[PDB]
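Here the structure comes first, spelled out in structure tokens, and everything after it is commentary.
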Amino acid sequence: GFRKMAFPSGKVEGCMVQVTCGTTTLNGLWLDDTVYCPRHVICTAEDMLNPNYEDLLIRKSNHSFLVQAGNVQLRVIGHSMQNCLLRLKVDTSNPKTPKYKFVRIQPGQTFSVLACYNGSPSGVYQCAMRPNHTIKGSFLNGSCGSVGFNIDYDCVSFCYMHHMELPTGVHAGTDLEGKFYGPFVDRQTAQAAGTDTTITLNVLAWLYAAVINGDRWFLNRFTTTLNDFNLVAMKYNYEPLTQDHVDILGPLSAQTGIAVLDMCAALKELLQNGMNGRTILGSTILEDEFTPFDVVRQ
Amino acid sequence: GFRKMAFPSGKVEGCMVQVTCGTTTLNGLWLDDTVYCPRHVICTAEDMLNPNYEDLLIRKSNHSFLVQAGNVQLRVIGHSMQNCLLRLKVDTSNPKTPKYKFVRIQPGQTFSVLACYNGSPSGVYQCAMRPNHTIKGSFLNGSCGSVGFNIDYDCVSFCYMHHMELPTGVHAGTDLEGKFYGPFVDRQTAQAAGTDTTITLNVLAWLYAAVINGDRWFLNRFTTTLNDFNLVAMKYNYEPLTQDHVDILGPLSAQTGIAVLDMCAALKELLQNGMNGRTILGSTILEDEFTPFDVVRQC
Ligand SMILES: CC(C)(C)[C@H](NC(=O)C(F)(F)F)C(=O)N1C[C@H]2[C@@H]([C@H]1C(=O)N[C@H](C=N)C[C@@H]1CCNC1=O)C2(C)C
Ligand SMILES: CC(C)(C)[C@H](NC(=O)C(F)(F)F)C(=O)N1C[C@H]2[C@@H]([C@H]1C(=O)N[C@H](C=N)C[C@@H]1CCNC1=O)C2(C)C
């Protein structure tokens, strides 16, 4: 009784459309009278080596954008570029527009992804912004324009739009202002991320999830200092723990009766001695894509 | 890049309502002018061992059922009992009703669950119907009436309505005709899941996914017949493979060039010799809720 859960996607499904330029098709996000989509929709195998997007956009008209909201075609009455997105103005305002915000998420935070193909939603899953600013998604051909989001009350916080897959199989994209997460550019050329690390704050939160759910085999009577634990974190490619992070784990610490630095001693033991064929919440690996907030909500 | 993915939940979100009888509230599924919900909504510590549902139902008027679709109350116009569900006729037909059907999901097949509380959807996740007819869900108090479903093209196939949690932490419920999956009853009494077994068709799909992903340390050159693999599998509480299962794995065997029965011989050795601390797709435990359809669609 503890698993990856995505937000219900209906508020986002009502905003998904299909945007086509010539032979290139991807998904767009339709909010009020604006459609947001990745700008490389205007590209045709000049995806490579030299996308000069200013040169390629000046040569386009409104008429060269075919935007389809289901059966209906919306007419583009304007267009501008913002960073790596296009903002297409259309004559119709989406009646299904939810209360929404655009936010830029921090590494370690999680969001739900609505994977779309030809404007049509096909799956929903949870994932996280990695410390190296990639995401470990599931995106196939035609998935560009799919969005990541969180929902607070009735408000959809859009945080990700999908652009590309790196050769390691992880993914890269932008916020809804079109600025990439990480060092990447929307050009079909080989690009690497920085070396990733494990999200220590999330592993600790998931260890609290396990205690809350009856898995306590890994606890122990020892404890450790912050710097003592951080020395072990660095050896195993975990990111350092901050007093602010300890402060974030306060509510989970209270509800379980295990001080943060005690859980760190437990984690230190799991890194050093392995898990010895046992499981935690049904997993044989230390899970790092649940935030403290995700654990409390579940 | 393989991961569990749920169907987009919007088509079901627009059908979720709250149903309240006195002190007990749970979720209902509003399609056209019918609201479907577990019948134990009419109970009040009559839940204990022996609710007499026909007795409790005859003693209830339409006005005792408080049905709320978000902001607005819906008026219950009639009601009947179908197996372990109530069917509430309301005066309003749901304008958001999608194309739908009611299906009986089979052991081994997967579906998405929209977990709801007080008629408000809170999360979506994917589930397998286990061979012992339970599901390994994530349901808290108030989750009853949450539904599981698949979506084909534009049509929602409803297959599950949540009723209860068994002592091992797994969950039981019914199809949308109110017939329970498994030998369970909606009575708060001593009940236990049967012995689970492992969904072998899905473990084999997972090994194929691992081969597609470049991991093939577990392959060997032994051969096995279907019958000799099934005899070993049952010794380890694995489901035996059927004729149809071998056919279902055709696409993945063709894609990888590994004959179905050769992957069976790979699995047979894993069952008999363990993993010896090696990992498959990052895990020392064989996943059995990822279907051959999920592997095929995610490649
Ligand atoms: C994977 C590929 C080698 C093709 C390339 N990657 C690199 O060039 C890199 F090495 F720089 F990453 C790449 O993704 N693109 C090439 C080109 C865009 C993009 C693209 O096709 N986006 C798809 C949108 N529908 C979603 C992708 C497709 C497959 N799975 C996804 O997620 C732009 C960078 C303009
Ligand atoms: C777990 C409990 C000991 C309470 C009991 N279980 C057994 O009696 C068993 F052990 F027999 F299964 C049980 O579930 N119920 C008691 C009673 C219904 C049901 C119930 O409360 N359903 C909840 C619906 N809102 C969802 C559950 C709650 C907690 N987590 C869930 O999923 C009925 C069988 C009429």
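Sequence positions for chain A are given in Swiss-Prot numbering; the residues included correspond to 3242-3539, in order.
According to its header, the structure was obtained by X-ray crystallography, 2.0 Å.
Keep in mind that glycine also has a Cβ here, set from the backbone N, Cα and C atoms.
Annotation note: A:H3281 (active site, for 3CL-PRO activity) sits in a helical segment as assigned by DSSP. The annotation active site, for 3CL-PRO activity is assigned in Swiss-Prot to A:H3281 (among others) on the grounds of experimental evidence.
As annotated by Swiss-Prot, active site, for 3CL-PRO activity applies to A:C3385 (among others), with the evidence given as sequence analysis. The Cβ of A:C3385 (active site, for 3CL-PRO activity) has 25 other Cβ atoms within 10 Å, all protein chains considered.
For the natural variant A:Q3429 to P, Swiss-Prot gives this note: In strain: Isolate BJ02. The structure shown keeps the original residue. Annotation for A:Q3429 (variant position): spatial neighbours A:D3288, A:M3289, A:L3290, criterion Cβ-Cβ under 8 Å with sequence separation of six or more.
For the naturally occurring variant A:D3488 to E, Swiss-Prot gives the following note: In strain: Isolate BJ04. Same-chain residues at least 6 positions away in sequence with a Cβ under 8 Å from that of A:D3488 (variant position) are not found in this chain.
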Neighbour count (Cβ, 10 Å) for A:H3281 (active site, for 3CL-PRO activity): 23
A:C3385 (active site, for 3CL-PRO activity) to A:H3281 (active site, for 3CL-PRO activity) - Cα separation in whole Å: 9
